[PDB]
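One structure is given here, and the rest of the page talks about it.
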Amino acid sequence: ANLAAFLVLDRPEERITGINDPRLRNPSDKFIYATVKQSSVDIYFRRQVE
Amino acid sequence: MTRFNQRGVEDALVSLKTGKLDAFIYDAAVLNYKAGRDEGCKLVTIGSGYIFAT
């Protein structure tokens, strides 16, 4: 039972599932994420105020 | 309580984290929010709160 629970359910969340993850909402020194400098992504994030 | 009064929500939360402090008594909204954006959710309140003097 416990080996099945370990190898089935509690899988590390290597996926962030978009930008609604509170880990990316409040980052730290561990999760470093970035985008290419001076591009549409930069413009979009700069425009959005939240 | 007055024997070891803390000072500041963040300081009291840190003291709880290390183990110097064992329990915190404060508002319900602030503690619900603290538990909401706590990284890893190690601290948990009791029930729905509003235990006394709603």
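Going by Swiss-Prot, the residues shown for chain B are 705-758, listed in order.
This entry, so its header tells us, was determined using electron microscopy, 3.4 Å.
The backbone N, Cα and C atoms fix where each Cβ goes, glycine too.
Feature list (source: Swiss-Prot):
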{"type": "MUTAGEN", "residues": "B:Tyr730 to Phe, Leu or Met", "note": "Strongly decreased sensitivity to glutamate"}
{"type": "MUTAGEN", "residues": "B:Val734 to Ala", "note": "Decreased sensitivity to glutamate"}
CB within-chain contacts under 8 A for B:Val734 (mutagenesis position), separation at least 6: B:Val713
Other CB atoms, at most 10 A from the CB of B:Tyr730 (mutagenesis position): 12
Helix, strand or coil at B:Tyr730 (mutagenesis position) [DSSP, three-state]: coil
